[PDB]
Amino acid sequence: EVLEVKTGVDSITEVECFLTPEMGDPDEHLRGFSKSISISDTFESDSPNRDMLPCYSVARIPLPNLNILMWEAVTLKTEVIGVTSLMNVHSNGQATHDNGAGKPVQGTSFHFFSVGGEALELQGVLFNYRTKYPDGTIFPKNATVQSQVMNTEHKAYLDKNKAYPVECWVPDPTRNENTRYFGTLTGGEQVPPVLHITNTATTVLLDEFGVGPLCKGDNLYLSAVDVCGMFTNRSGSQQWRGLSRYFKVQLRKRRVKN
Amino acid sequence: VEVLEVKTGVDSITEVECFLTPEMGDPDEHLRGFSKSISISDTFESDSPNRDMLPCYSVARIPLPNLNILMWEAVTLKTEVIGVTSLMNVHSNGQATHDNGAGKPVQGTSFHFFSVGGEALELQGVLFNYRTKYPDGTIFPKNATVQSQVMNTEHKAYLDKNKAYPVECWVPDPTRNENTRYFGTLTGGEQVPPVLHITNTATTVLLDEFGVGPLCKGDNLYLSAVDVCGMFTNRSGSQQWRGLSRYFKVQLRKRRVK
Amino acid sequence: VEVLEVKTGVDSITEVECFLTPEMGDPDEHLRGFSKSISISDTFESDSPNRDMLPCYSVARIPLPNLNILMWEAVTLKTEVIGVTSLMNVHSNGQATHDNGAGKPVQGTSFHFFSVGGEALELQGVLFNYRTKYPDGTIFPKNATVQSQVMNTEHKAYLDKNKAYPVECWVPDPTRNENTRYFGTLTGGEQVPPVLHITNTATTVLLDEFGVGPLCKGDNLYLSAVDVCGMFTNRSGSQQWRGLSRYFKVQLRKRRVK
Amino acid sequence: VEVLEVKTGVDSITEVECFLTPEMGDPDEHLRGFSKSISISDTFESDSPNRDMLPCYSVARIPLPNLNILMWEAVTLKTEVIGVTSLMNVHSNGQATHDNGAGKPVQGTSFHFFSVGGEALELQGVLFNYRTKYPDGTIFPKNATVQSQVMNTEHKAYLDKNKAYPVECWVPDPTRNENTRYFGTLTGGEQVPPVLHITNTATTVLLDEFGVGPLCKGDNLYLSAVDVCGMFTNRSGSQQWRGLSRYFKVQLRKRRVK
Amino acid sequence: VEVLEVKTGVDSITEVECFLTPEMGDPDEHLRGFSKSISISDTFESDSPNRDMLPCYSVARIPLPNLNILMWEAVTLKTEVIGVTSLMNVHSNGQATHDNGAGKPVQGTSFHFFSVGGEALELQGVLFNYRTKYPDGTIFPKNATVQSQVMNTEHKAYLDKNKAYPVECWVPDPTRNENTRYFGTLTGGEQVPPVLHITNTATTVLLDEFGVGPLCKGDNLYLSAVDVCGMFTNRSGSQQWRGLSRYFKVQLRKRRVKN
């Protein structure tokens, strides 16, 4: 049972941070990029290396210690950080045509963020159930052909960074009562990125009963994916490029019973 | 039916939560969620698609708590496509974008559709080509004539069976469906990019202009869906439909009627 | 006419429900809903399209219950393109997207148009090329001059016959049509993808800024439509227009006038 | 200077209704609505476009009923491009999409613009290339310098003559035009599809934030437009601009001023 | 500062009107508004763009009528890109769309950005490739590391000099800029079509959720912009950035503040 909101100067706080992307980082110079994408000969032989698989980013942020009172997340400001970096079309890129500039980052993107009072809850779904996922990732276990559409065995929490591959996992809509999530997959082999920034846009996190995420143990959970597309180098090889995401969350003290 | 007052009290409401898996053709035991590779007839007259090359409408009849005159009234819907991120597998037997590039993602013609009603969805048959010979095990427009390519009012059916009603033959009958709410988008084009949004913050109200939602005949709720996301292109250039499951959560309340 | 009060009571309203079939040219007995393959003239002066290569406006005059004064007033419209899923037939004599690929779907230039009025839709002629020779059996701008390529006020007509008024020759006349509500979108481009939405939950209100809808002269309602969805490309590369039927449901009420 | 009350009574309102034809260059007696085929200079220094290759702004000065202090205040606008369906002529000396295909439609760069004011539209010159030699018979930015490629405040003009002001070197001057309302969209790209909407149900309000419309000096209303729809490609591959006429309906009321 | 009442009366309001020119690199005396043709490095480690190949942020600091505590408060903005129609010049040393066709227009990657603030726009550095050698005459993220490719909080700056801060290195810092309102859109893709709207009827309100707009420290208003419209392709296939100027009209009112 959720009771009244506490008022007074002491009763509000603000969390501000950036989540870095976890795209695979194939060497010591390539933070923010995946390994070049290679293609299996068959579905049966699909076995991507770890450094080729973008993962969900997650941060657990401690809040001022309370105590029952709980911090309630009320509003969010968020945007992708470094959108202009994608204007570097002069660095080992495959040219658009002879003498032209380098191709920009483009193609499949996934832009996702969530705010919750506990870890984001995940459901596994596989493009191909016979994919061998690599050591160091957490992926759907006991995959069957049903895993290609819905196998309810594949439940997890986003409770580790650099671990849950984006392609295996989505927010579980049957759970996440204490999280608000938002995402868009834009597919297509060379779809153009469209990235907006502004410090004037706010998302309200309150449900239809006027209640936002309530932070269990005085911890706020922030999650993101910002796969912007693929970068094409001069050989034609392509690799995922991600960007960091900014979060500002405003919270207020809420009394609750039981 | 004269519709009267809504019942109140803790026990006056119930909730249905459910996922509908796609029915894309499933051409072998490893390919749930996909169709058979598409092949093209040399003439309109010789068009004879095999069953496993034809996506069909998904449907579920959900029994509700027994009432009797009270009827369960569907008031709100939350819904979304499950597994959107699986379309980021561009390393599994796909045709490369170009020399050394990543695999092409699922793209091209999509149909995204869902409906909620208190009885089976009512269908009207329309055929691209009236001479198409539909296969055994499908339910299709019978006694087709050349008028069936635009409108033949003989072709009426109920979506009353799973893996049966091919998507390309049937649409919701706008002359009926008074006790169902339906929503769908066909986005065509040989390589249109998929755009799939997920969030747990969106709700659709199913009440009509008079404040009445679908009323469940025999305490049965009917959910229907199609989510053809596009086509996957394998290394040989062959293309097959790929579909994804759909989540439904519906809130219902008891309503007295005559 | 001075428009006075709306009549009330159970008898004061009526409903019109119907479908208008497309008139795309119907080049043979198997190709209802298609045009003849498009041929290209060598010069502007030699452009002489055959009748079966020219989509035309559809129109229906629906008689209403006899009233006499009182007039039937059109208040709301539900409308929908019927058979949108038929465009997923990419296996019937289409040109392949690439070697071993599925057939290309209908795509390219579309015109989607509908109007509701109390009299025939008023048309203004505008010609792409004033030297086009239009075929016997069609009604087209007469005495064309070079000014007909931009605006020649001699070209006035009424949409008063089916299978007759070519889409490419005529538009709604914005200088007239006070007693009609019309809505249209031309989406050009050689392969723009169709985007077709269906739902039974959308209504368009036909009342003007003074709260008055179309008033039906002689107790006749006029419905008009074009739904050229794009072009179908067959195995040879030849292209032909494909159209679909449009559903209409109009609510009308009795209105006194003087 | 000082705006006082609006007049009322049956006599206090008037309406202006007209169309502006496009001025695309009209390269011969058969090609009203089209420009000359577009050629490309070898260098910026040699850019010397023909008069008939340059589309121009259209303008109409419309005398209003004599008033005298009272002034006509323009309050609402309805506007529409006339002849949108003419772009469905893909059978008249067009370059085929591919072998045996239909002709390509008009597509590529478009500029759609309209304004309503109580005096001539005020213009600011901006040049793509300051060394362009603009031809005899056009009115263009004089004493051009390299700064004219970004902003040269010397280039001020009034849109006070037809077939004179090339579209490509003039825009509405945002530093002036207090007594005009203007609206325009440049949609660029080598083959972007045209999207043209028509309806007689849409009104634009011309009142500013103080509820004051353009005030017609000397009882003249000024209407201006450009509707370059894209380029038409003939069989040789050569391209020329295609424009259409624009309809205006403006409602005005008498306003007292001191 | 406590924000108190707005002052009223005929002299309590003022207006600022100006245009910011684009700073795209200006590679010779005839190419104001354009960058140098884009060249591509062989490897990430050899990326070394010349200054005239790098578009930069534009900024203007405008002095306001001297006050005095009262501060000018920015309330509304009208803005638009100036010269949108110039992009219809497809007849001047462009690569043809196809044989005998017209010249390709400006297209591909665009960044359209503007901000209004009562102090310099605050910037955060992010690099596509941390080994890029940025040229003399530009102000760029210093002591770059591989972390700079995603987030290195050392890269803080103020947009306080024109023709200096390269667009590709810098973005508005969302952790600061309390006294600025900023808006931008990056539209990527190798040949995305520009869509540019002009009108004198659109206004943006600069007030925050508490009804307070940017407060002008020292009676100065800061305006910033980028309008990289895309790339022009010349007959050889070489591509270069093309930018346009941006108009700003800002309405301000006098606001009393404490301490």
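To match Swiss-Prot, the residue numbers of chain E are left as they are there, and the shown ones run 25-92, 100-290.
The way this entry was determined, per its header, is X-ray crystallography, 1.9 Å.
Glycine is treated like the rest: Cβ placed from N, Cα and C.
According to Swiss-Prot, the naturally occurring change E:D66 to H is described as follows: In strain: Isolate MAD11-BR. While the structure shown retains the original residue, Swiss-Prot records the natural variant E:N74 to S with this note: In strain: Isolate NY-1B, Isolate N1 and Isolate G3. Record note (Swiss-Prot) on the natural variant E:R75 to K: In strain: Isolate YI, Isolate TKY-2A, Isolate MAD8-BR, Isolate HER1-BR, Isolate NY-1B, Isolate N1, Isolate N4, Isolate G3, Isolate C1, Isolate CY, Isolate MY, Isolate AIC-1A and Isolate Tokyo-1. Record note (Swiss-Prot) on the natural variant E:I113 to L: In strain: Isolate YI, Isolate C1, Isolate AIC-1A and Isolate Tokyo-1. Under natural variants, Swiss-Prot gives E:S117 to T with this note: In strain: Isolate YI, Isolate TKY-2A, Isolate MAD8-BR, Isolate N4, Isolate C1, Isolate CY, Isolate MY, Isolate AIC-1A and Isolate Tokyo-1. Where Swiss-Prot documents E:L158 to V as a natural variant, the accompanying text is: In strain: Isolate YI, Isolate TKY-2A, Isolate MAD8-BR, Isolate NY-1B, Isolate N1, Isolate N4, Isolate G3, Isolate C1, Isolate CY, Isolate MY, Isolate AIC-1A and Isolate Tokyo-1. Swiss-Prot documents E:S267 to L as a naturally occurring variant and attaches the note In strain: Isolate HER1-BR. The annotation that Swiss-Prot gives for the naturally occurring variant E:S269 to Y reads: In strain: Isolate TKY-2A.
Here the Cβ of E:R75 (variant position) has 19 other Cβ atoms within 10 Å, regardless of which shown protein chain they belong to. When the neighbouring Cβ atoms lying within 10 Å are counted for each of the variant positions (E:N74, E:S269), the highest count belongs to E:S269. All protein chains considered, the CB of E:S267 (variant position) has 12 other CB atoms within 10 Å.
Of the deposited chain, 7 residues are missing between E:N92 and E:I100, and the straight-line Cα distance between those two residues is 6 Å.
E:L158 (variant position): 27 other CB atoms within 10 A of its CB, across all protein chains. Cβ neighbour count for E:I113 (variant position): 25 (other Cβ atoms within 10 Å of its Cβ, all protein chains included). Taken residue by residue with DSSP, E:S269 (variant position) is part of neither helix nor strand, so it is coil. Under the DSSP three-state reduction, E:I113 (variant position) is assigned to strand. Mapped onto three states, the DSSP output places E:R75 (variant position) in helix. Of E:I113, E:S117, E:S269, all annotated as variant positions, the residue with the shortest Cα distance to E:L158 (variant position) is E:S269. Comparing the variant positions E:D66, E:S117 on other C-beta atoms within 10 angstroms of each C-beta gives the minimum for E:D66.
In this structure, E:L158 (variant position) belongs to neither helix nor strand by DSSP; it is coil.
Each of the variant positions E:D66, E:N74, E:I113, E:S117, E:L158, E:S269 was checked for a CB under 8 angstroms from a CB of chain D; the ones meeting this are E:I113, E:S117. Here the CA atom of E:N74 (variant position) lies 27 Å from the CA atom of E:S117 (variant position). In terms of C-alpha distance, the listed variant positions E:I113, E:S267, E:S269 place E:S269 closest to E:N74 (variant position). Proximity to chain A, defined as a C-beta distance under 8 Å, is registered for the following variant positions out of E:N74, E:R75, E:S117, E:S269: E:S269.
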